[PDB]
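Only one structure is covered here, and it is reproduced in the block below.
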Amino acid sequence: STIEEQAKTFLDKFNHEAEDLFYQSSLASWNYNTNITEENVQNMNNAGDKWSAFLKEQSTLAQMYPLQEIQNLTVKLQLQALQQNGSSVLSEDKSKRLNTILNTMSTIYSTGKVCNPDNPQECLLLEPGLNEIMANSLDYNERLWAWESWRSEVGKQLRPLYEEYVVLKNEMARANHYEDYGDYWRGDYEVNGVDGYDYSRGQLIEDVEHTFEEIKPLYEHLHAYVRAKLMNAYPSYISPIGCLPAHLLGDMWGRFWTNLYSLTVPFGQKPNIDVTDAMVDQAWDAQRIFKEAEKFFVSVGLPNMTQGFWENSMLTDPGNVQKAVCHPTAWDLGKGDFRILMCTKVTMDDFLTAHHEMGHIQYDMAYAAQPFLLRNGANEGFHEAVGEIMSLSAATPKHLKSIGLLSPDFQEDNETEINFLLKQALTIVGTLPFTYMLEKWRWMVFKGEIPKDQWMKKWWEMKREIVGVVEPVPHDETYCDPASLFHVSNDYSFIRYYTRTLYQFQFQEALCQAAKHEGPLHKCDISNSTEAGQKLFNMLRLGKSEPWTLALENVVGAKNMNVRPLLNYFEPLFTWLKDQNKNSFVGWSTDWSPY
Amino acid sequence: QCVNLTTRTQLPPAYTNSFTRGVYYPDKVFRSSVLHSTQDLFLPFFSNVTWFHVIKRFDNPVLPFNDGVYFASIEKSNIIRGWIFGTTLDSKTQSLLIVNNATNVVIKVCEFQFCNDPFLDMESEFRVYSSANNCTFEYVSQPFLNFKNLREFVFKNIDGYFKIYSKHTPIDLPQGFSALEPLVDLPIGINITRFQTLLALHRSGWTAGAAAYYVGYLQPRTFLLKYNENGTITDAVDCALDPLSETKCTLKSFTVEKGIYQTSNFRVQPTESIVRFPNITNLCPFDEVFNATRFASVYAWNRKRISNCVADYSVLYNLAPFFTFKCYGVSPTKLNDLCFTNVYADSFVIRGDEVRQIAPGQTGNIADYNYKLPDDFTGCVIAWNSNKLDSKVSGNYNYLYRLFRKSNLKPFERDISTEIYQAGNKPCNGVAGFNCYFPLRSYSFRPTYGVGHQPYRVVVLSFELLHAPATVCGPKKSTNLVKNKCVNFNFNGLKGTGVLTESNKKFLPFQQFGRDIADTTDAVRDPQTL
Amino acid sequence: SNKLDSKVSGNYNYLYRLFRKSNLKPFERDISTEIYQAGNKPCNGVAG
Ligand SMILES: *[C@@H]1O[C@H](CO)[C@@H](O)[C@H](O)[C@H]1NC(C)=O
Ligand SMILES: *[C@@H]1O[C@H](CO)[C@@H](O)[C@H](O)[C@H]1NC(C)=O
Ligand SMILES: *[C@@H]1O[C@H](CO)[C@@H](O)[C@H](O)[C@H]1NC(C)=O
Ligand SMILES: *[C@@H]1O[C@H](CO)[C@@H](O)[C@H](O)[C@H]1NC(C)=O
Ligand SMILES: *[C@@H]1O[C@H](CO)[C@@H](O)[C@H](O)[C@H]1NC(C)=O
Ligand SMILES: *[C@@H]1O[C@H](CO)[C@@H](O)[C@H](O)[C@H]1NC(C)=O
Ligand SMILES: *[C@@H]1O[C@H](CO)[C@@H](O)[C@H](O)[C@H]1NC(C)=O
Ligand SMILES: *[C@@H]1O[C@H](CO)[C@@H](O)[C@H](O)[C@H]1NC(C)=O
């Protein structure tokens, strides 16, 4: 008879009726992604229209009772997520424009093609062709030409587009009783009503700054070595005191430094830990590649796969006639259906990605007992981090020897650990200054701290100070460099990767300490450890029911962000950086001395 | 520790005459100058008794125990030591052990790992078993002890009591009579079917002296015991040896005067035990319960009452696809012979993960809101995969379940209400608004799910007994009628003993069994074949 | 002995044998824990 019992009777019915439609929305999306055809497109559109309207039709019917009188933490959390206005708080005309603004950025980016002037007979798209020349070509001007030409054309066609994007996004957040749209993303980590585990949305920015103050010393030595290595590749175009040119990061945005292994190889003579030749020699098909993983995932304690997964999931390219989406994605179809969409190759990377996507799936049925609306990670960082940690163990040479990929007679010399650690530093340590700067920049443009005519100048000066990368030429306000990224132009959260990076090492150390490992973190593995899985399984089963601070404390013992696992992982490499950085200068200067 | 012995000599078992040995004082009472008749387990007179000899002869085999054992040992220097008892002679089951060392007598009842060749070794060694985990009974007493030593023992296992008798006599078996006296009773309470013997080896690599022991088997029979004026048994008569001794056992005397006497009657005892019941007809219709084209939803579970028929639960138990056969409160084996007044077939279809909720004392969506099972539930539940039938690629929405109710459903209560559930302050008024949804959700199955979520057709059998005559019985097996032989017949509850032969009698069609002038059942009609 | 032999969560210290191939003799004790067989298929140490 109490209002709280009303909330108790409102969620389970909403959860199951969503499950019937969420699967159909997911299955039609899966049916579209397994074989693209015109009917599969409209079934997704019909399901997507039905799924989007079903949430909206209950959104109108979920926001007329106060939430201060409901005591059940899971129930209160479920209603707060459903009450979130989203795009429903604006008027119909504004919502019709905001979605089109979102749509017009996607179609411009998807069809974004840059080709050489005086050669219009055929042009080249960004994802298929421009990405190939982005890391394999060793020409300064040709790579600079593509870097300048893309942002010049794309920036002109997105700068007016992003101006309407930021004002409309900021208006919705203020209409949602939020200070800025950056706080709307910060609202995913919001925890309320729990003592000891309470978290503030505005605390995340200083927590990121607090975490980053120790990332910088590790990054500066990594930056100096890369600059010293790229000094050999480019003798005079990089100053020893200035920042790196913006078009020499291995990618257009500089997000990933993994492309610089050949450029920045410490010991090229020694062979790598790759055992791909053994995979093809022994004919390790994708069926047994995942079956080898299944042996590993049950060794730590996680459950095995079901009959539904193997039958319906495609682990190989279907063929020419059957066109399918090849992007590796784990599908939580709901109602106990979990499928992995991967056009898997017989390679080391796909073997590592197989663990990553199954770990995403292995995360899904852990909270299968949770309510459907709570059938998500406590924050956007756990879902990706739990998949990243298991690829860390899969790359250990000890695992490869155990499953026979690596010969038992191979010697893990110090250099191959240094070389492997550098590659992981490129993908993790290198991206953090870029991961922080974009989110920090976006947090202010939604706040309005940066002047509206000073967006790009503010963008460049911090990139020199944060990432240590200098622009080739000054860019005026007529262009929009930041919007060229996939995440920003499609309204995608970017702080997830920053939290995933910290959770990945925090979880790795916690698993390694649980597994009673006698060596460093990089050599550590979670195989043949029973207690590691159960400690891991505690947060996986909770899902979003318990605060992410509580889930973190159940694993690492600390509710807040911790960076100590990250530096411990790269400590053998960090000391190696210090030894060879005596000649080079650690750090950079904000001046444009290089270019 | 076990030591394997390979100096044995292979020889078939010898035999010899028991004569009149193996008579023990049947009770504790003194009697003098009285010819008393007793009926117990005894060793038959002049029977075959197995002969064992050790010298290079080494005899220590495994012998059956049966109802009893008479053990003798014409011995010198006392090589023989003790005995072993049990059913498997290892720590899978409880076992007994008896030893007689040079100092005392040791009896242990513990769960030994007996060696392949237990033995002993003056005495300065011991090799009988390797381990003994759970020991129950222990005891200690005084040592029991041209061949000169003759020992005789009797072992019985009745009502958990191990009766032991003994007698020593200074001297093939001798031609003489001497009764055995009770020695020790042990309340072991174990099962015994085989027994061994214990030997002490002499080393001078081991040399065995000349020793011989005999093993008999006791049988249930009547003896006639004569007590002298000093209370000592001096003579006996086996009441079932030969017709002459049967006359003495009937006249209660040892000398029979000239004449003709009537002792006992001739009995061609039976052989089989033929039970017959009518043909297996009027079967309970369980086919449409499990082979049904459609199954009802879990919230609206179909209830089927079964009566006035014979219930063949063996058919359901014999189908492999019925993977989960969980029965609570009643043994699955005795479902046939047990009789119930009414059986309620409760059919429904649920997901894979909610199967555990179909059990007494369980909770969940199904247990509390769809189907509740009482704690004192008598019956079985059967679950089988139904992905090939209850799943559609587009989705099988035909199944619905109940999720919300003001309280947990009562046992065996079905709820099909469709009114919009009311929870708190503001009335719903039948409007699917905020905090007001339909009280029913729909199971929507697809053939793309795993073992944990596939639709399972689960039917629960509710067993009850009422004041009304329980007309649901199991099948009654009928052995092939035996003819021309004494058998223990049981026809439609008519019990008796005798030889069943053919009949020339012309029974009338309604007549079942015929009687003689003595008013006793002499003719009977088989229900299987009239 | 409801005070001393009842646990709120449930006392499982007491066990009773449900299945056996035959009835015991009077005052006879059985402590065998081997898996009972009900069908023609031999157990082979499997509780299936
Ligand atoms: C190809 O796409 C169609 C679109 O409806 C789909 O029905 C079909 O199953 C797909 N082919 C395969 C082999 O799955
Ligand atoms: C509140 O209800 C949820 C069910 O949605 C339950 O999991 C939780 O334990 C309840 N909390 C309290 C304090 O009753
Ligand atoms: C969503 O928008 C409606 C309409 O303005 C408003 O009443 C409701 O409070 C909003 N939701 C939240 C959680 O504030
Ligand atoms: C997963 O494990 C369970 C029990 O350990 C087993 O019954 C099942 O067959 C396994 N699944 C596969 C695909 O092997
Ligand atoms: C690795 O460690 C060994 C051990 O002394 C040392 O000799 C070698 O120089 C080290 N190499 C690097 C690259 O640190
Ligand atoms: C871990 O367990 C698997 C399962 O038997 C085994 O094959 C493997 O050798 C074990 N790992 C090690 C390092 O022994
Ligand atoms: C002993 O057994 C043999 C063969 O079984 C038989 O011929 C003989 O008559 C038996 N002896 C006695 C005394 O019954
Ligand atoms: C009974 O005992 C007395 C004296 O001990 C003895 O004279 C007599 O012979 C005994 N009777 C028998 C039948 O041996």
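Following Swiss-Prot, chain A shows residues 19-613, kept in their order.
Method of determination (from the header): electron microscopy, 3.0 Å.
Note that Cβ sites are derived from N, Cα and C of the backbone, with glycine treated the same way.
According to Swiss-Prot, the protein carries these features:
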{"type": "MUTAGEN", "residues": "A:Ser19 to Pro", "note": "Increases slightly the interaction with RBD domain of SARS-CoV-2 spike protein"}
{"type": "MUTAGEN", "residues": "A:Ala25 to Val", "note": "Increases slightly the interaction with RBD domain of SARS-CoV-2 spike protein"}
{"type": "MUTAGEN", "residues": "A:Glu37 to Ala", "note": "No effect on interaction with SARS-CoV spike glycoprotein"}
{"type": "MUTAGEN", "residues": "A:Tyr41 to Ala", "note": "Strongly inhibits interaction with SARS-CoV spike glycoprotein"}
{"type": "MUTAGEN", "residues": "A:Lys68 to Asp", "note": "Slightly inhibits interaction with SARS-CoV spike glycoprotein"}
{"type": "BINDING", "residues": "A:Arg169, A:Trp477, A:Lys481", "note": "chloride binding site"}
{"type": "BINDING", "residues": "A:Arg273, A:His345, A:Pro346, A:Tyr515", "note": "substrate binding site"}
{"type": "MUTAGEN", "residues": "A:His345 to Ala", "note": "Complete loss of enzyme activity"}
{"type": "MUTAGEN", "residues": "A:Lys353 to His, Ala or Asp", "note": "Abolishes interaction with SARS-CoV spike glycoprotein"}
{"type": "MUTAGEN", "residues": "A:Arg357 to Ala", "note": "Strongly inhibits interaction with SARS-CoV spike glycoprotein"}
{"type": "BINDING", "residues": "A:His374, A:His378, A:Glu402", "note": "Zn(2+) binding site"}
{"type": "ACT_SITE", "residues": "A:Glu375", "note": "active site, proton acceptor"}
{"type": "MUTAGEN", "residues": "A:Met383 to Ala", "note": "Slightly inhibits interaction with SARS-CoV spike glycoprotein"}
{"type": "MUTAGEN", "residues": "A:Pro389 to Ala", "note": "Slightly inhibits interaction with SARS-CoV spike glycoprotein"}
{"type": "MUTAGEN", "residues": "A:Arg393 to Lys", "note": "Increases very slightly the interaction with RBD domain of SARS-CoV-2 spike protein"}
{"type": "MUTAGEN", "residues": "A:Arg518 to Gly", "note": "Increases very slightly the interaction with RBD domain of SARS-CoV-2 spike protein"}
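Mapped onto this structure are the features recorded in Swiss-Prot.
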residue  : record                       : DSSP (3 states)
A:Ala25  : mutagenesis position         : helix
A:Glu37  : mutagenesis position         : helix
A:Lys68  : mutagenesis position         : helix
A:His345 : mutagenesis position         : coil
A:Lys353 : mutagenesis position         : coil
A:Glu375 : active site, proton acceptor : helix
A:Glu402 : Zn(2+) binding site          : helix
If we count other C-beta atoms within 10 Å, could you say which of the recorded positions A:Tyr41, A:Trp477, A:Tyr515 has the fewest?
-> A:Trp477
Look at the recorded positions A:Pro346, A:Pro389 and tell me which residue has the greatest number of other C-beta atoms within 10 angstroms of its C-beta.
-> A:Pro389
Per the record, substrate is bound by A:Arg273, A:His345, A:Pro346, A:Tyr515: how many Å separate the farthest pair of Cα atoms?
-> 19
Cβ under 8 Å to chain B, applied to mutagenesis positions A:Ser19, A:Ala25, A:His345, A:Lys353 | A:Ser19, A:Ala25, A:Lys353
Given that the record lists A:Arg169, A:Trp477, A:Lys481 as binding chloride, what is the largest C-alpha to C-alpha distance among them, in Å?
-> 17
C-alpha spacing of A:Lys353 (mutagenesis position) relative to A:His378 (Zn(2+) binding site), in angstrom | 16
Whole-Å Cα distance, A:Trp477 (chloride binding site) to A:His345 (mutagenesis position), is 31
Excluding its own, the Cβ atoms lying within 10 Å of the Cβ of A:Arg393 (mutagenesis position) add up to 22
Those same-chain residues, other than A:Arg169, A:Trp477, A:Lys481, found with Cβ within 8 Å of the centroid of the chloride-site Cβ atoms are A:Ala264, A:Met474, A:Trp478, A:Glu489, A:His493, A:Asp499, A:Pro500
Which same-chain residues, if any, lie at least 6 apart from A:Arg518 (mutagenesis position) yet have Cβ under 8 Å of it = A:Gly399, A:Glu402, A:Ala403, A:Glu406
Could you measure between A:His345 (mutagenesis position) and the residue listed as 'active site, proton acceptor' for me? Cα positions, answer in whole angstrom.
-> 11
Between the recorded positions A:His374, A:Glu375, A:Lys481, which lies closest to A:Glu37 (mutagenesis position), Cα to Cα?
-> A:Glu375
Please name which of the binding-site residues listed here, A:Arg169, A:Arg273, A:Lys481, is nearest in space to A:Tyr41 (mutagenesis position), Cα against Cα.
-> A:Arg273
